[PDB]
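> Mind having a look at this structure? Questions to follow.
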Amino acid sequence: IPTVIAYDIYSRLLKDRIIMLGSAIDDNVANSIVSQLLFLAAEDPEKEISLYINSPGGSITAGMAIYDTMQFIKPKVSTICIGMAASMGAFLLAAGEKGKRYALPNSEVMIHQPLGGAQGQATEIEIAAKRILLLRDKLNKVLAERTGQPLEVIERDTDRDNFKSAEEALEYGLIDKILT
Amino acid sequence: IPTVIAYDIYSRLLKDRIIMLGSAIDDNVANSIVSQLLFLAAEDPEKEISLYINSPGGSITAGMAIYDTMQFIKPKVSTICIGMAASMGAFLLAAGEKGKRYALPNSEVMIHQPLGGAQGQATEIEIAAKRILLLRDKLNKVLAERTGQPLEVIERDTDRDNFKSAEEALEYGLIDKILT
Amino acid sequence: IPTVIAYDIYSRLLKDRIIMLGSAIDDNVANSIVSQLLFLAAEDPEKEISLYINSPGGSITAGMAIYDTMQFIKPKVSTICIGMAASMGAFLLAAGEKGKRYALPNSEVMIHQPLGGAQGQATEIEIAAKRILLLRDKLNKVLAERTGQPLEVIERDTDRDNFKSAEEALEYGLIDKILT
Amino acid sequence: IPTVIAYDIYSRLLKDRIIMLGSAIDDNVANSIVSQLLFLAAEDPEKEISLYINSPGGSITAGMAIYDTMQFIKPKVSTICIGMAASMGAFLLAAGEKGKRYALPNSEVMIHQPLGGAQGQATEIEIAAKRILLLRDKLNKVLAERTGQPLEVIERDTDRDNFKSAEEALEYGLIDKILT
Amino acid sequence: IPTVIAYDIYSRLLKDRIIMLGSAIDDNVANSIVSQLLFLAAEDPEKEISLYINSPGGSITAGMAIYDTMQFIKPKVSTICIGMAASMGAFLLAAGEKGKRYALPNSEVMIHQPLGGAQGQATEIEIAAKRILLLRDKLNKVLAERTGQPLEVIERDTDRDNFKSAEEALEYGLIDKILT
Amino acid sequence: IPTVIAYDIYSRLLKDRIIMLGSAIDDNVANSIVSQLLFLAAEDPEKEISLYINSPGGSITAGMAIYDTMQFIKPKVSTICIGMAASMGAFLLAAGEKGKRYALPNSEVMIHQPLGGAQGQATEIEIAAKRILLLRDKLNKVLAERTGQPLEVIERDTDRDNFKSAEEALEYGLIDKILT
Amino acid sequence: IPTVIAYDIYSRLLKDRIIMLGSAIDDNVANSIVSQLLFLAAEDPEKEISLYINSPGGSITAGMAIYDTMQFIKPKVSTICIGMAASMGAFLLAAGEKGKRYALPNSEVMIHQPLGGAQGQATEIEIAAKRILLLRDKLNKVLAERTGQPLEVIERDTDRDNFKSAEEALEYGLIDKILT
Amino acid sequence: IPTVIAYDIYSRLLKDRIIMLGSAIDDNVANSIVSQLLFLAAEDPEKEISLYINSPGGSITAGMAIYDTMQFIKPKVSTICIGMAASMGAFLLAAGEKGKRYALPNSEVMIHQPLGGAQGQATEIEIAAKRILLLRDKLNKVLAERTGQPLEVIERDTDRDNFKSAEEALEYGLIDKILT
Amino acid sequence: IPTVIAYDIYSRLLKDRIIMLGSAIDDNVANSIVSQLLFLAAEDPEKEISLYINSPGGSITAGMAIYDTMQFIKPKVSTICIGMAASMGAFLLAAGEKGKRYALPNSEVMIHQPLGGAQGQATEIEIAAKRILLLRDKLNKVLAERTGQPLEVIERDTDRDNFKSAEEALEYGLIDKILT
Amino acid sequence: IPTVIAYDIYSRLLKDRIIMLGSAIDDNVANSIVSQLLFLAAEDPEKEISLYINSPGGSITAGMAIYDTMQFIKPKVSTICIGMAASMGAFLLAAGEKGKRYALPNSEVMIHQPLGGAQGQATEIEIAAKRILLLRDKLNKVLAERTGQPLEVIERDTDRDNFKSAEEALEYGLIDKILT
Amino acid sequence: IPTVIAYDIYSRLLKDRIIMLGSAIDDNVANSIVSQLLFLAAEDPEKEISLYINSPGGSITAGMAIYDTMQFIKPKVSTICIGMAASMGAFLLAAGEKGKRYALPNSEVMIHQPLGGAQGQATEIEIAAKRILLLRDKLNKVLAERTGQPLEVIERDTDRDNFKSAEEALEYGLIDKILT
């Protein structure tokens, strides 16, 4: 990482309100993007923040921490997709400021149903297999009012891996423009 | 394994119709015990077979091959418990010839819930968690017909462990007589 | 393995034309069962052979070597299921002579679509993803003429995992009688 | 392990009713000694059997099978200590017939309290910690009846590690003679 | 971590009296949050501190060092749950003041009974199993007065894993209002 | 890595608008070249940028991010091949403007098919072997209009491996001028 | 591997002149099959021998030993493909006497070009890369003589992988009949 | 090991009353030598036995078993030393019958003080340190009454490794003759 | 290894004076081949012996044992080749009796320099490098009077690797016929 | 690595025009010497640059980047060999400006043949063994014009290894002055 | 490493012209001591430098760079042995200016032969063993013309390890004055 005069390269374009996201969302990335959003919203709360996404997925609980923090602060967040947004980048790309969700002309978007696991007695499997079915049908209701489709279309599109492109994610409703 | 004149020590007892079970029940111990029960029932189908149990459990599907073969054949099987019969020896000890189910004066019996696991893709955790719940309620419906208790008592006792002795398994109904 | 007088235990059984199968099917089990079927056929070719199944699955080319070698010999093969026949034991269980496919009162049968993998260039995946698609429709057409169902029921019926019972495989068509 | 003319060296002594125990006790050694004690007592059950002990301990629940079986059968067992009988050989050495319990002139005998472990929730270190306290309050009642001491002495000096010799085990009450 | 001008983002928020907690609690995290609470208390003793929680948690002795320090200093702490608050994170919620315990709208919450282990002699298991039962009945006696429930109703549902949400943890008593 | 005075020599060249690429592309180099292109475009958006390529390959989705950001920004990028450009440096070398693609006289260039893999059921192989063909048939539709060849020449030149440069990459059309 | 009274199950078929092949061809499977062919030919040299093939491949030099030996001896060999013959079973299957070479109706046949490797100086790759080019222009000069095709078709089909079937290798010329 | 006509090479030497010892003494070698000394003295108890020693020591409680059994049976044991008898072979070499001990002319002998270890808290090292000092002082007295030296000479000769010879461990007692 | 009536397949061939060599020559293969050569030469010292070679490489000193014993004994040895004879196999192939060296028409023969290594001081490298240069100026002095070429040709073409043929080794002088 | 006052010891020398090379040339060293040559050239492009070489390097594609950049830039480059220059360090030592290539009196230059490897099908070794023979014959043509020898002398000098000695490397033509 | 006011402790003793060598001379150590000698020489070339040696010695070629650079530069180097100098520590200790080689009174010096290895064919062993015999007679000549002894004394003193002292290396000629 270079040095810009003394900043570095990711902290120089935070002075212009740009947040970069380029790795899998574990519990340390979600602790840093939350802090950057809280710092930017509490020093000039009428401007606009950008967010560039290149994530190949991540965790469910550490991806629902950036989402409601994006909804909670006062500025408006516009999300741009370079590369590929897959399975939790496709949930943050379609979750900021209807009117301002962009994509570059050859990108990709993938949506599917959650993963998990359970082990133990015959009761500690029934406890843990009843949570993931309550967790699936609460993301299926957020995506239906974010994109605009019915619920019974997203209940059967997101059953296996469903890859799209930059031109047929615009017909679905995930993005709004294609940047040139 | 001493030689007895040629034999060994385990195949000399099989000439007097004694089967010996002394390890955990994986998928190729059940094969050998099923073969020995078939051979002994085929050569003289009106005598009596014994079966000594000292076993710390095993798998469920390879422990329903025994308890099927020893109800299917024509002779009568008498089960004796030395050492400890735990969680799948307690299911075969209480499953042969009501009238002949013995135990030695400081043995030990244990009964509890099934175990299992599941992994990945929340549509196929429901498949694997709906099976073990159907497998539990067919084991504690056989134990109620074998011992004599109501079903609401065995649904409550078989939880987290239940260690008994030679004098409490006689009051519960698992054995019939303490040998001296 | 006892040594019944010299023999061992499941070679005294082969003198009464009984073949046991109790492990997963690689290409060493298939060699032994093919050799035993050939030896029993070219000794007295008018007497019935039995076959007991307790297998959890296995390979797909070494399981279709036991299948078409018992339509080729002259005697009749009768298949019995102890324990569990899953995903390649369910394909050999519904391949005995019609009238002679049995099951014990608490057993299990499971059927699903085949597995596989591919690795390499963009042409060596297209080569190996057409073989596994031809090998599935080659294998859904044998089961439809063996059980008696239409093809579009077994095409959508397997598709994930399908656990069954002894009383629930009579209605489907895999079993002709439940033994008591 | 030489050949004696066909026989063995351990299978030749068994023709003169001598059982030899020379390793740690698990549920694979207890199975063999239970089988040998069952075989020798159906083959003129009046003649006495010897048992030579050189064992450095083992399992608690698999050293009770031998102890039950050598009071269940009809002949009389005589135990001789060679080398060292420690912590479960000292429990079988003091369980031969009163009158015949021997030791060689420089041997050792060690007694102490059981071992174990527990792991899990806060209510599964309560099930498995009031079992191991119920299990050592029943070995002291057997040792107090076998040797002759009061209970509050044996529960007082078997607390850390108690090493003895051939001349202090005779005053304590574990053996009856010293062979020369 | 960026370099907001010279310090990073976690140290830029600390001069606005904001503490973040985003990992499991060993005794290195508990040694740092205690130091930050002491430094913020002995700089301006009458001014509120915030504390954001996203944590799977778990160490009982190093999780009751932050609790006692939260009640020891003079200013008032206000805890906000953001993504997930498991075992010893839901116990650090319901310790902000009385009217200042918030939660975001998604925000899962979990409570259950302690874990542990023990190994050794039969006397060193009783010592370590008599302690964890004294620890459990002092944790769910603090939880009954920070919440408002009776003791018999929170020693009954914290027996296995008990997941809540942001709308039915408010009916229980762990939350005062949810944020929009 | 020296300390030209404070700087170092990747950040002393960056203020002369020179970007260096010297390793494989692995979704973390592609996040650090996008930021440098954005910073240099927002600094002064008319002067041209250079880019030196020495890479042996990389991934496909993190190679279509640099290729997109090269076209999106307002300045003009000029690409120079320095030692070796293989399979994703040969795709980035033919993306400088149209008359500003250079190579030194001892260089190599390689072009071939994509690579990948697939594992699972017979349906999750057909899903994943159908996007790699759609991904192969859109890279040689960009290369065929970047170099100038017809499509059915690029479809058969890139079948195995194609080592050529410095006097055959100029005739093919990938570069414009050899530097001396 | 059972016992037939003293014999084996593979050594009982050998006195009816049947050789089985069920493994990959390494350097000491070829030794056993060469020894069996020599022993059967030097005992009664006017009598047919069979050979059952189910093998995934092997090495080039230890697969030409069997091919030379089964044509040096005086009897006539008749090869039968039972489950799968891939890349060195397809070369041994089309080497029995013309009129023989049967196959069962659920079989497969695969043919492709040989594999290898080289490592070292620049003049020790040139030695080992013009030997593997003389091997594959002498294998498909034998295959084009056994099956009866032009050489420019055999050197064009065997380029990636072929994967024929039982009714598709009969038109090519590899087999002669399809058994019942 | 060869075959002598059916016998072995050690069973023939046991047939004319020769016992061989050529490895380190654990409690499997002691069991076999105790069994051979028991068998050889019960079939003809007036003929002497030989014993050849080539061992580099071993355990200290499994080396007293052979000593006691040598003193206990009725025949007379004569010990010969080939190679090296070190630190427990030197204790069994000086335990044959006084008058019949031998050594070949290159037959190094070694004697030293015992080994051991201890681990635990401060009152479990005191037990294991009193035991080994009780164990050393009872081997010194046996060596003093076998060889014929004072006790305070062997208390200071056996402090480090001693390494005598064939003509040098005859002045010291301990061999009684040198063979051819 | 099938049983032939008792024998196996390799010891039935030795009754007709056939020795089979099919693995690399370590120091256990040379012992066995020297032993059965000595055994066959003493039953009847006129009848000739065969030897089939399929071996890649070996050791230099353990391959001179077989070469010496082949000329020490009185009958005449005839060497046949199938497959290989890579490094030390081709040195034993050209060591049978000079009218009786055969080869099958799909065979290969290699010849090259010996190999070795050295490590230590500057004197223990000179000692070990002065010996491997006396080995290879005595191997190709035996090969020159065995094949018939001059010495300065065999010093010249056995420098890197020389794979030939069945038809190209006949012109050189290594074999005498080609069997059909 | 000390601190000359801020600098370190390698960047204080780059205040003058001195570049050090002291490790094997991988793809990271060649990326950091190219940057230093570019920076020193585009700062005062008319003086001189020194370069000290002590390296047993090789990464042939990543060792011609430095060779091309040494002639692309303007000023001049004078190379000094300090401790040893093996292959691709001798190729860089003999590429300084003619008249200014120095060596200290103990230096030991070495030159030889390239290395490589190849794995795969029979037509992917022919691609990779045809590249390395084209890569060797273009380095021979560069040494033949840098040093001054004919081509057929360097074609057989660089065949195994030849270590020169900084005084017979001056007669060859690699250097042209020995420094004192 | 402490800090001296900024510096550290090793760069504060370089303003006073001291070089500290305290580890094994691999590469990356010769490359640093060469740089420090060049920097100290090219800023004031009339003041002498010190060099403290405490090292077990390392590579031969990376210990000749320091030796050549010590005589190339203009100032005078004065070497002081402090704890031990052994085998390219002694070779640099006896290379300072004559009259200025000191040693502390508890030091020791060691001299012996070089070491190496060789692994390839029978020609690549002769190439690598003709070099280490020639690298030894050029070190013996330097030690002979440096200490003052004849050559045939150092050719047999340095044949095995030859330890010395401070009062014993002064008679030999390695040092000039014990410092005290």
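Heads up, chain J uses Swiss-Prot numbers, so what you see runs 4-8, 17-191.
For all residues, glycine too, the Cβ spot is worked out from N, Cα and C.
Straight from Swiss-Prot, here's the annotation block:
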ACT_SITE  J:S98  active site, nucleophile
ACT_SITE  J:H123  active site
MUTAGEN   J:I20 to C or S  Protein no longer oligomerizes, loss of protease activity
MUTAGEN   J:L25 to S  Protein no longer oligomerizes, loss of protease activity
MUTAGEN   J:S46 to C  Has peptidase but not protease activity, activated by ADEP antibiotics
MUTAGEN   J:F50 to S  Protein no longer oligomerizes, loss of protease activity, activated by ADEP antibiotics
MUTAGEN   J:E54 to R  Has peptidase but not protease activity, activated by ADEP antibiotics
MUTAGEN   J:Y63 to A  Has peptidase but not protease activity, partially activated by ADEP antibiotics
MUTAGEN   J:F83 to A  Has peptidase but not protease activity
> Going by Cα-Cα distance, pick out whichever of the mutagenesis positions J:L25, J:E54, J:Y63 is nearest to J:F83 (mutagenesis position).
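Comparing Cα positions, the candidate nearest J:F83 (mutagenesis position) turns out to be J:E54.
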> Would you kindly give the Cα-Cα distance separating J:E54 (mutagenesis position) and the residue listed as 'active site', rounded to the nearest Å?
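The residue listed as 'active site' and J:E54 (mutagenesis position) have their Cα atoms 37 Å apart.
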> Please report the DSSP secondary structure of J:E54 (mutagenesis position), reduced to three states.
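SS state of J:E54 (mutagenesis position) = coil.
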> Expressed to the nearest Å, what is the distance separating J:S98 (active site, nucleophile) and J:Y63 (mutagenesis position) at their Cα atoms?
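A Cα-Cα distance of 15 Å.
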> For J:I20 (mutagenesis position), what is the secondary structure by DSSP, using just helix, strand and coil?
helix
> What does DSSP say about J:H123 (active site): helix, strand or coil?
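DSSP call for J:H123 (active site): coil, neither helix nor strand.
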> Ranked by the number of other Cβ atoms within 10 Å of their own Cβ, which of the mutagenesis positions J:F50, J:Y63, J:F83 ranks first?
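The residue with the most neighbouring Cβ atoms within 10 Å is J:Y63.
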> Any idea what the Cα distance is from J:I20 (mutagenesis position) over to J:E54 (mutagenesis position), rounded to a whole Å?
21
> What Cα-Cα separation, expressed in whole Å, is found between J:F50 (mutagenesis position) and J:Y63 (mutagenesis position)?
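Cα of J:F50 (mutagenesis position) to Cα of J:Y63 (mutagenesis position) measures 18 Å after rounding.
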> Could you round the CA separation between J:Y63 (mutagenesis position) and J:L25 (mutagenesis position) to a whole angstrom and send it over?
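Distance between the two Cα atoms comes out at 13 Å.
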> Using Cα coordinates, what distance in whole Å links J:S46 (mutagenesis position) and J:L25 (mutagenesis position)?
12
> Which recorded positions (J:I20, J:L25, J:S98) come close to chain K, taking a Cβ gap under 8 Å as close?
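Near chain K - Cβ to Cβ under 8 Å - we find J:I20.
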> I want to verify one value. Collapsing DSSP to three states, which class is J:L25 (mutagenesis position)?
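The three-state answer is coil.
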> Within the chain of J:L25 (mutagenesis position), which residues six or more apart in sequence place their C-beta under 8 angstroms from its C-beta?
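Non-local contacts for J:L25 (mutagenesis position): J:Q47, J:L51.
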